[PDB]
Amino acid sequence: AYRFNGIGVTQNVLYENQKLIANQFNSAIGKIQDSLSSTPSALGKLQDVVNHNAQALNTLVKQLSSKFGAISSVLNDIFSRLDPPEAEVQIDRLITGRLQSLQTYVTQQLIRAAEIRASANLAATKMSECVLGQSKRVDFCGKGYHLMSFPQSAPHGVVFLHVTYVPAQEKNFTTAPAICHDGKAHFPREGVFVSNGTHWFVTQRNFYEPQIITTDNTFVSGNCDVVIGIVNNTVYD
Amino acid sequence: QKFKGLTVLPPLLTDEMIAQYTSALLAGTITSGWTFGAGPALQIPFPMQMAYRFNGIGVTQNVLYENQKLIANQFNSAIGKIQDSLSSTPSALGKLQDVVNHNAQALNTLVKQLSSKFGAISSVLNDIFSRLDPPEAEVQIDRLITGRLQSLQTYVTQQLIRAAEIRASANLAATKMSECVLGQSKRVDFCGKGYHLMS
Amino acid sequence: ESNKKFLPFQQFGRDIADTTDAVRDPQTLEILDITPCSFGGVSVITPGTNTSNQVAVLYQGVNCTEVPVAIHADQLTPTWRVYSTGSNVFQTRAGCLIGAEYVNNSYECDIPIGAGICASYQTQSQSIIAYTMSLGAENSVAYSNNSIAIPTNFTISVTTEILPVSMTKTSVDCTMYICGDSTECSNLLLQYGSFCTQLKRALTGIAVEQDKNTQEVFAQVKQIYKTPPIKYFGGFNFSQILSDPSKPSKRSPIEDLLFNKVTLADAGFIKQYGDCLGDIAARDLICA
Amino acid sequence: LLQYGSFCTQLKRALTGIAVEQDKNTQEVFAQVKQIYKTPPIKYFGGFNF
Amino acid sequence: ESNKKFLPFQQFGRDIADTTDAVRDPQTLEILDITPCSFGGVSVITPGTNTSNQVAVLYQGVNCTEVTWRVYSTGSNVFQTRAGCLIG
Ligand SMILES: *[C@@H]1O[C@H](CO)[C@@H](O[C@@H]2O[C@H](CO)[C@@H](O)[C@H](O)[C@H]2NC(C)=O)[C@H](O)[C@H]1NC(C)=O
Ligand SMILES: *[C@@H]1O[C@H](CO)[C@@H](O[C@@H]2O[C@H](CO)[C@@H](O)[C@H](O)[C@H]2NC(C)=O)[C@H](O)[C@H]1NC(C)=O
Ligand SMILES: *[C@@H]1O[C@H](CO)[C@@H](O)[C@H](O)[C@H]1NC(C)=O
Ligand SMILES: *[C@@H]1O[C@H](CO)[C@@H](O)[C@H](O)[C@H]1NC(C)=O
Ligand SMILES: *[C@@H]1O[C@H](CO)[C@@H](O)[C@H](O)[C@H]1NC(C)=O
Ligand SMILES: *[C@@H]1O[C@H](CO)[C@@H](O)[C@H](O)[C@H]1NC(C)=O
Ligand SMILES: *[C@@H]1O[C@H](CO)[C@@H](O)[C@H](O)[C@H]1NC(C)=O
Ligand SMILES: *[C@@H]1O[C@H](CO)[C@@H](O)[C@H](O)[C@H]1NC(C)=O
Ligand SMILES: *[C@@H]1O[C@H](CO)[C@@H](O)[C@H](O)[C@H]1NC(C)=O
Ligand SMILES: *[C@@H]1O[C@H](CO)[C@@H](O)[C@H](O)[C@H]1NC(C)=O
Ligand SMILES: *[C@@H]1O[C@H](CO)[C@@H](O)[C@H](O)[C@H]1NC(C)=O
């Protein structure tokens, strides 16, 4: 009820649709659990994280078979078949090539580590705001009006289960920005003036709930001759 | 450049497609407020949406409902003056100009590096092979090959670093698109200098 | 033939890269050009070999009527000459595409090709089709200055987000990697400075940073709260996310599903050397 | 040059990665919504001038 | 001892890194394997020298049932970890 009050929905909505909301949440949880198994390529991010390290180590191992311009890739053969004056000339090439390979590996690892650190900082921020509270940022903590989130552990990462609120089943109405009564304008405190074609009602924003117009939910603030589109009707006491 | 093995590939999304995306975003904003970013788009008149946004920043609806004409004129004047300012000041698009210039100069340096000697006797492989025999021709060939490989490695490393920076900027731009355009932000100095209304 | 006018008795001509571009014939005083023979990139568009063995070829930066003289045709194998002019040729800004049939429809993009052009494997007789990618379904909401829309029903939805946190911590040994069993190589390598110290410092920094990342993500709270013995939360149950004692490591069913889905190819951490030497026939990558 | 191994292929792999990343950046920035709305034929919005 | 099936015309084996793995004895034509003898890293665990001079040694990735200074012997202070074997 607090979390619906957060996004602009009164408590009575949940207090009257508790069972429906619970059933919907249960069905969604079951559906996502089945969908994770059904979809083969879901965890591509983590799979790529593993594959990058595997491929880099394999390339580093494979690089040992190069000659880099010398006569052989085995140091013992050079030592056995050449005198030191030429052995040094042949060996420095191999040493330099292997040093270059190691340097390239280290630089690539540094760049990838920076990227992973950025991702980890984003994950920590999402854990702080999505899970330990209710977020107001748009498209942060899921698509829609945020309700809550849950963390789950994964190899080399984390998975978030965002729970959001989505409207549905819209309907057209006729609206007016103010209401004239006894020569006084009337604006709604919280709501929008809507008409069903005969009678005018004040309803909340994101859930159709018509209410009678009364002094309690309106304030006067001026005169009817300034506003554009104002409509005159009677307000009860 | 293409005669030396360096090519430029075209982007997947064309300018027409990007313009269509931008026009769709603008139309959705104008005709529905922020509802199209949270669910199905719901119609609402523009003065009422602006009243919603004054209510958001902390000003009652009557202020706009009584100063509608003045606010509209002020908005029109500002949006008109933006074009004049952009046309006048010839230093506004500095970031994008630098983005173009960096790539241009990097490619130019990579191309021009092909004329270096790297301690060899010449920068022409054909001349080296024509004037020397293998036992010491291979030394010069190795020198040239190592130098050119070093040049390629330097180019690739700089490109990787610049790509990381551009990715950070693009992530920030995506966040601004999500929060400043599809809603109204409460962060200070994130959208604009003052109480944010639109984008 | 060259139309560049030349100051007389001037022979050579260079380009931006300072290479020979125009030459003067010694016998007849005529100026020629040394533009390289035609060339360009070749890209192969294929679905998985698990499905079919049909491919399409893209020629970057080449107009479709110049391909046979650009790829040096009429000498390659007849299999390669099929992917020459032949039939079903389309022209894009990226270059000439041969082997795919253009289609007037528009779907989502499957295999990116060039500027707004994609490709896919369609049933139409399976074939390869190239089209223009679709931006999405057309829509138009009706704007009015006295009309509003208000929802009358809601929906609870649950999505999924995946983020990497840490990578694998490794370590390298210069002497073992470069010299191996030799000792004279080590004696020679002792004269190359502190490259090994630098690499060790970098790898150690990365290794510590990974653990720091994990701690920052997960060690938010410091009190280990316990789940109440009974599970009733007004009709919601959370059995799919709470711990299951029977399952290994007291993990949730969803966590077990994730751990089974991700194929961690590095078992490791089993201090394996005796079994590493024992089973040579395995050719284990970790042992290698 | 054939005697240098994958040191001539690592650069190609990295460049391809960057090239794919650029398109990913553009897609994430601009493809926020997948419904192509159309602007009303009449362009009167309370006195605002678009 | 080896069980590789060398063909009669083959006399050497190679790994991914093109290093000799198997060999055939010239006098007695049998097949043998070559593996380097064990090695591994060493780490020292100490408080600050301002506090004490006692240290501990960790042998990374080594099962210490088969474990230039040999002063740090067992001493009934041998413990087994996943990252190695702690001594001291
Ligand atoms: C709001 O949506 C829910 C979800 O569809 C509706 O509940 C369903 O109503 C139908 C019709 O009575 C039943 O057959 C279903 O069993 C209900 N549950 C589900 C999960 O579908 C609810 O009726 C809607 N509210 C209104 C006012 O239309
Ligand atoms: C929690 O909700 C789920 C949703 O179905 C239930 O999980 C299964 O429910 C079926 C229905 O009878 C049982 O047959 C299964 O044994 C349940 N578990 C599994 C793994 O399928 C679960 O029963 C619900 N919890 C409670 C206390 O009712
Ligand atoms: C509102 O009116 C328009 C008129 O064109 C209609 O297209 C739209 O669907 C209506 N909304 C409904 C019926 O929910
Ligand atoms: C509109 O609401 C009024 C309530 O005063 C009711 O009398 C009338 O029947 C309603 N009309 C429609 C079309 O719902
Ligand atoms: C509102 O009242 C005025 C006079 O009090 C009258 O002229 C006007 O017609 C009324 N509004 C409507 C919509 O009839
Ligand atoms: C080159 O010499 C030949 C004689 O072999 C002669 O026929 C030809 O005309 C000469 N060309 C000149 C002088 O340009
Ligand atoms: C056809 O090829 C020629 C060869 O250079 C090129 O100049 C021309 O622009 C090409 N035509 C089209 C329409 O691209
Ligand atoms: C409202 O919309 C209609 C139709 O687009 C237009 O004719 C009219 O001028 C607008 N304004 C008012 C106050 O009716
Ligand atoms: C504002 O809209 C009017 C249409 O009434 C148009 O004539 C005018 O050019 C627009 N403003 C600007 C600055 O173009
Ligand atoms: C090789 O010579 C030794 C003695 O020198 C002998 O014992 C052995 O049988 C010989 N092996 C072969 C294969 O001839
Ligand atoms: C260490 O070696 C002993 C004896 O070979 C063995 O019983 C024990 O399981 C080993 N520890 C491991 C493999 O962790």
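Numbering, chain A: per Swiss-Prot, residues 903-1139 in sequence.
Looks like electron microscopy, 2.9 Å, at least that's what the header says.
Even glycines carry a Cβ here, placed using N, Cα and C.
A natural variant is reported in Swiss-Prot for this position, A:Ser982 to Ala, and the note states: In strain: Alpha/B.1.1.7. Under natural variants, Swiss-Prot gives A:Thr1027 to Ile with this note: In strain: Gamma/P.1. For A:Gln1071 to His, Swiss-Prot lists a natural variant annotated as follows: In strain: Kappa/B.1.617.1. Per Swiss-Prot, natural variant A:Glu1092 to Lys is noted as: In strain: Theta/P.3. Swiss-Prot documents A:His1101 to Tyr as a naturally occurring variant and attaches the note In strain: Theta/P.3. The note that Swiss-Prot attaches to the natural variant A:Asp1118 to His is: In strain: Alpha/B.1.1.7.
Structural mapping of features recorded in Swiss-Prot.
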| residue | record | Cβ contacts under 8 Å, 6 or more apart |
| --- | --- | --- |
| A:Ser982 | variant position | none |
| A:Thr1027 | variant position | none |
| A:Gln1071 | variant position | none |
| A:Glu1092 | variant position | A:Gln1106, A:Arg1107, A:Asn1119 |
| A:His1101 | variant position | none |
| A:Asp1118 | variant position | none |
Under 8 Å Cβ-Cβ to anything in chain B: which of these variant positions pass, A:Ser982, A:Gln1071, A:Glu1092, A:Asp1118? none
My list of variant positions is A:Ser982, A:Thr1027, A:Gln1071, A:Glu1092, A:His1101, A:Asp1118; which of them have a Cβ under 8 Å from any chain C Cβ, in sequence order? A:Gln1071
Are any of the variant positions A:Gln1071, A:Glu1092, A:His1101 near ligand 4, with a Cβ under 6 Å from it, and if so which? A:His1101
Kindly assign A:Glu1092 (variant position) to one of the three DSSP-derived states: helix, strand or coil. coil
